[PDB]
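Asks: Here's a structure for you.
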Amino acid sequence: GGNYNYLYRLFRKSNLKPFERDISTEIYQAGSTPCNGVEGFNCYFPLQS
Amino acid sequence: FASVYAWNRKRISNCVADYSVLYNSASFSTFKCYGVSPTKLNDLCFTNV
């Protein structure tokens, strides 16, 4: 049925520094339009499973 | 438009392509990019589209 408890991050502003860690969960903003914490086009949740 | 069983095929060629007017037009219900994320299209060059 699928183990959906193992997630990974697929969007970030900038690549990590070595051994750096980032557990935030802010709504990513691809396009120029601001997101205001809601999903939509060019406003994506940053974690996939 | 064209049927689904005889789709069309236009071979875009040498020009200046601006995928931003596409990406941000907000009129599209689905805009998925596979080989390459959408925002980096206006920064690459290919042979044929």
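Note that chain A carries Swiss-Prot numbering, so the residues on display, from first to last, are 446-494.
Note that Cβ sites are derived from N, Cα and C of the backbone, with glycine treated the same way.
Below are the features I grabbed from Swiss-Prot:
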MUTAGEN   A:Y453 to F  Decreased HLA binding to NF9 epitope. Increased binding affinity to human ACE2
VARIANT   A:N460 to K  In strain: Omicron/BA.2.75, Omicron/BQ.1.1, Omicron/XBB.1.5, Omicron/EG.5.1
MUTAGEN   A:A475 to V  Increased resistance to neutralizing antibodies
MUTAGEN   A:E484 to D  Increased replication in human TMEM106B overexpressing cells
VARIANT   A:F486 to V  In strain: Omicron/BA.4, Omicron/BA.5, Omicron/BQ.1.1
VARIANT   A:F490 to S  In strain: Lambda/C.37, Omicron/BQ.1.1, Omicron/XBB.1.5, Omicron/EG.5.1
Asks: Could you check the recorded positions A:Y453, A:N460, A:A475, A:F490 and tell me which sit with their Cβ under 8 Å of a chain B Cβ?
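Replies: Listed recorded positions passing the 8 Å Cβ cut to B: A:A475.
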Asks: Below 8 Å Cβ to Cβ and six or more residues apart, same chain only. Which residues does that give for A:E484 (mutagenesis position)?
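Replies: In sequence order, A:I472, A:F490 meet the Cβ cut-off.
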Asks: Would you mind reading off the Cα separation of A:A475 (mutagenesis position) from A:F486 (variant position), to the nearest angstrom?
Replies: 9
Asks: Within a 10 Å radius of its Cβ, which of these recorded positions (A:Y453, A:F486, A:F490) has the fewest neighbouring Cβ atoms?
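Replies: It is A:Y453 that, of the recorded positions A:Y453, A:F486, A:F490, has the fewest other Cβ atoms within 10 Å.
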Asks: In whole Å, how far does the CA atom of A:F486 (variant position) lie from that of A:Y453 (mutagenesis position)?
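Replies: Between the Cα atoms of A:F486 (variant position) and A:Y453 (mutagenesis position), the distance comes to 21 Å.
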Asks: Would you mind pulling the DSSP three-state label for A:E484 (mutagenesis position)?
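Replies: Its secondary structure by DSSP: coil.
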Asks: Can you tell which of A:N460, A:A475 has the most other C-beta atoms within 10 Å, given these are the recorded positions?
Replies: A:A475
Asks: Between A:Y453 (mutagenesis position) and A:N460 (variant position), how many Å separate their Cα atoms?
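Replies: Rounded to the nearest whole number, the Cα-Cα distance is 14 Å.
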Asks: DSSP on A:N460 (variant position), three-state: which is it?
Replies: coil
